[PDB]
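> This structure is in structure tokens; I'll ask about it shortly.
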Amino acid sequence: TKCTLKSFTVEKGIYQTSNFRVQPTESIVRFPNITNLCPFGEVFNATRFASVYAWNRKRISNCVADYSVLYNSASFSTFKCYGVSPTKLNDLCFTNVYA
Amino acid sequence: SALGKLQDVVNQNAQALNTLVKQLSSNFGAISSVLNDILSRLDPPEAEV
Amino acid sequence: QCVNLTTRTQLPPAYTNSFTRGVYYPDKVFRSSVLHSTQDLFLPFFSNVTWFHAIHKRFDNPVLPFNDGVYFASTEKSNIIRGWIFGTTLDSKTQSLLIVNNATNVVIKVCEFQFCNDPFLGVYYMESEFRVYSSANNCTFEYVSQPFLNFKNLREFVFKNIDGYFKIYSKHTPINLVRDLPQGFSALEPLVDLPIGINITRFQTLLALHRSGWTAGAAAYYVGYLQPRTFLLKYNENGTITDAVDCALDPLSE
Amino acid sequence: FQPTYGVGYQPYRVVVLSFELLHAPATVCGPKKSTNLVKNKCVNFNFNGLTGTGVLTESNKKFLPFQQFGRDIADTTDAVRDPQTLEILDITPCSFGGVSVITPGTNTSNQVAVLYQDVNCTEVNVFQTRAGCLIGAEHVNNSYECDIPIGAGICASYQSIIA
Ligand SMILES: *[C@@H]1O[C@H](CO)[C@@H](O[C@@H]2O[C@H](CO)[C@@H](O)[C@H](O)[C@H]2NC(C)=O)[C@H](O)[C@H]1NC(C)=O
Ligand SMILES: *[C@@H]1O[C@H](CO)[C@@H](O)[C@H](O)[C@H]1NC(C)=O
Ligand SMILES: *[C@@H]1O[C@H](CO)[C@@H](O)[C@H](O)[C@H]1NC(C)=O
Ligand SMILES: *[C@@H]1O[C@H](CO)[C@@H](O)[C@H](O)[C@H]1NC(C)=O
Ligand SMILES: *[C@@H]1O[C@H](CO)[C@@H](O)[C@H](O)[C@H]1NC(C)=O
Ligand SMILES: *[C@@H]1O[C@H](CO)[C@@H](O)[C@H](O)[C@H]1NC(C)=O
Ligand SMILES: *[C@@H]1O[C@H](CO)[C@@H](O)[C@H](O)[C@H]1NC(C)=O
Ligand SMILES: *[C@@H]1O[C@H](CO)[C@@H](O)[C@H](O)[C@H]1NC(C)=O
């Protein structure tokens, strides 16, 4: 109060000095259920793959893709990404994915 | 309409407060009226503008 | 397969009054006991809505411009109207949207169809006649969904195509009026928000034949166009739109 | 492709994923973490891209099944639907108010009392008034003439500081 009124002596009364803004405790992020997942099992775990002169191309749209399971799978001998990152792949939304 | 003189004062105060809160939804020429959208969408040199 | 239908009777399309129909929920926001003003693509009150018939010999399937948005009203019994066709040139040069509801399931496709000049469905008296397109080359989108569907049903739809998002607002109303649109209020709930991202300037609805030549079942539909305007919407204690005001209709509503 | 081949001649299945952004609405994106939901606390909420800070309590507003958000007259989101469990939550804003100091003259005494305006006493000689929570003043049942005004019929005086 002495600092607010710029005086070392304060008269009798009520003096508004500051504000009590409660600080947020936690952070809660809520999103809908993960449903209609992409058919990565239809591409990767296919019984017979195509030959390279007649390579199969599969159009992927309208689905949510977990690339973290693909990266965390140790069975892949080579996983090179040239313009993205796995965290970026989890955080970039793309119109078309061609397998 | 017997007590219209008090009701005009109450309505003017409520309308002034309502317009004051409605002014927060205007961007005033900025890209958005939300500060968090500007802090999440832009670097600080343009965000300060 | 395509078939020209050559037993039509020449007649101009009719016109009638919209009354207070064509209203839909502008957003996904609950509002309770308040009045909210919105500037959206709306159908004007008491507007000139175009009337097409299917009666026996009238079989109305013309191809209409989409404009900025379409209100489709259907005074329907026994489910003659099955779907719609949207696009710009309606051939394989451009890309077109197809909406159908056949006897089983609701199919939404975005392909380059080579459409017939007269596409239709057909029910034999069982449904056994499908003449919509002759080819489908480059399909970029598929979506399979739930069944949407004296005249006994009023089916009101609003189609918008804004920012690549195709909004279908729908409402089903039990009616018992014989000929024209009922006079009343019914807000259209949003049904499907559809991510297509294509240009749409012209549309055409799909009817179904009855075979026993062909016979057109008794149905009637209405086409209106949306314009950007403001409505003042009233929201009750349950959050349901019960009344609306067209601000540009007359000075009293202004 | 015999099984006795050396590495470099063994068959390798290769999948190449090509990602692209066009002049179209983008729809393939990674899953978004949905943490546990807490109530009756002042938290930073993020409901389907709608961010903010508020206490999330249980709501009596019965939403229509298509509606997700809720606004008052002054266009502030006061209601929300949880996307995980189809339930309705009210957002009350986090507790705020003025902090006022009630004192006599410094010639008289250095004792002070603190008024937290519009603040409940359980979340800040503690007495709950309609003007706010008053800390440092002993509430008495006797009535005197108003010396220092607090508000809502409450006044403070020095005799210790009484309210
Ligand atoms: C049904 O009628 C339409 C219109 O007369 C036919 O469309 C014509 O098709 C011929 C085929 O060579 C074209 O040369 C014309 O330019 C088309 N005219 C129009 C206005 O599109 C359609 O082919 C007919 N259907 C069948 C099965 O014959
Ligand atoms: C393929 O099979 C492996 C082997 O068990 C399994 O772990 C995985 O979930 C399957 N799907 C994909 C997409 O890798
Ligand atoms: C509707 O338009 C037609 C011509 O397009 C016209 O003959 C008719 O009078 C119009 N009705 C009204 C109410 O304007
Ligand atoms: C959409 O189609 C119309 C008519 O076909 C054309 O004039 C317009 O330029 C097109 N717009 C785009 C973005 O392709
Ligand atoms: C309805 O159309 C879908 C998509 O073409 C098809 O799979 C289904 O068999 C059709 N139903 C009937 C009864 O033909
Ligand atoms: C569309 O189809 C035609 C003919 O099938 C083909 O030549 C063309 O490359 C296709 N375009 C796209 C973008 O798929
Ligand atoms: C609101 O819903 C209640 C049921 O809880 C109903 O009794 C009331 O009639 C509804 N309001 C209107 C205006 O119909
Ligand atoms: C999502 O998962 C929750 C988990 O309890 C479940 O209750 C709910 O039915 C699921 N679906 C939707 C659409 O919320």
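Residue numbering for chain C follows Swiss-Prot; the residues present correspond to positions 14-69, 77-145, 153-176, 185-247, 257-298, in that order.
Per the header of the entry, the method used was electron microscopy, 2.8 Å.
Using the three backbone atoms N, Cα and C, a Cβ is placed for every residue, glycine included.
Quoting Swiss-Prot on the mutagenesis of C:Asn121 to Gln: Partial loss of biliverdin affinity. For the natural variant C:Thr19 to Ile, Swiss-Prot gives this note: In strain: Omicron/BQ.1.1, Omicron/XBB.1.5, Omicron/EG.5.1. The structure shown keeps the original residue. Among the natural variants that Swiss-Prot reports, C:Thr19 to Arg is described with the note: In strain: Delta/B.1.617.2, Omicron/BA.2, Omicron/BA.2.12.1, Omicron/BA.2.75, Omicron/BA.4, Omicron/BA.5. In Swiss-Prot, a natural variant is listed as C:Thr20 to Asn, annotated with the note In strain: Gamma/P.1. The annotation that Swiss-Prot gives for the naturally occurring variant C:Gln52 to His reads: In strain: Omicron/EG.5.1. The annotation that Swiss-Prot gives for the naturally occurring variant C:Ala67 to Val reads: In strain: Eta/B.1.525, Omicron/BA.1. Variant annotation in Swiss-Prot: C:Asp80 to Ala, described as In strain: Beta/B.1.351; the structure shown retains the original residue. Listed in Swiss-Prot is the natural variant C:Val83 to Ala, annotated as follows: In strain: Omicron/XBB.1.5, Omicron/EG.5.1. For the natural variant C:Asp138 to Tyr, Swiss-Prot gives this note: In strain: Gamma/P.1. The structure shown keeps the original residue. Natural sequence variation is annotated in Swiss-Prot for C:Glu154 to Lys, with the remark: In strain: Kappa/B.1.617.1. Under its natural variant annotations, Swiss-Prot gives C:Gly257 to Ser the following note: In strain: Omicron/BA.2.75.
So where do these features actually land, and what's packed around them?
Here C:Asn121 (mutagenesis position) comes close to C:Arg102, C:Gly103, C:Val127, C:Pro174, C:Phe175, C:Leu176: these same-chain residues lie at least six apart in sequence, with C-beta atoms under 8 angstroms from its C-beta.
Counting only residues at least six positions away in the same chain, no Cβ atom sits under 8 Å from the Cβ of C:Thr19 (variant position).
C:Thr19 (variant position) falls outside any helix or strand according to DSSP and counts as coil.
Other Cβ atoms within 10 Å of the Cβ of C:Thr20 (variant position) number 10 in total over all chains.
If you draw a 10 Å sphere around the CB of C:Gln52 (variant position), it holds 11 other CB atoms from the protein chains shown.
The secondary structure of C:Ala67 (variant position), as reduced to three states from DSSP, is extended strand.
In the three-state DSSP classification, C:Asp80 (variant position) falls within coil. A C-beta separation below 8 Å, combined with a sequence spacing of at least six in one chain, links C:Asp80 (variant position) to C:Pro26, C:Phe65, C:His66, C:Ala67, C:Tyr265.
In this view, C:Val83 (variant position) is surrounded by 13 other Cβ atoms within 10 Å of its Cβ, with every protein chain counted.
Residues near C:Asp138 (variant position) in space but far in sequence (CB under 8 A, at least 6 apart, same chain), listed by position: C:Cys15, C:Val16, C:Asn17, C:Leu18, C:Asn81, C:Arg158. Secondary structure at C:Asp138 (variant position), taken from DSSP and collapsed to helix, strand or coil, is strand.
Following the DSSP three-state reduction, the secondary structure of C:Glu154 (variant position) is strand. Here C:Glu154 (variant position) comes close to C:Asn122, C:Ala123, C:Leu141, C:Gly142, C:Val143, C:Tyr144, C:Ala243: these same-chain residues lie at least six apart in sequence, with C-beta atoms under 8 angstroms from its C-beta.
In the structure as shown, the Cβ atom of C:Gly257 (variant position) sits within 10 Å of 8 other Cβ atoms. C:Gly257 (variant position) carries neither a helix nor a strand DSSP state and counts as coil.
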> Which whole-number value in Å describes the distance between the Cα atoms of C:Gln52 (variant position) and C:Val83 (variant position)?
29
> Over all shown protein chains, what is the count of other CB atoms within 10 A of the CB belonging to C:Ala67 (variant position)?
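The answer is 21 other Cβ atoms.
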> Give the distance between the Cα atoms of C:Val83 (variant position) and C:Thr20 (variant position), rounded to the nearest whole Å.
18
> In DSSP terms, helix, strand or coil for C:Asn121 (mutagenesis position)?
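DSSP call for C:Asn121 (mutagenesis position): strand.
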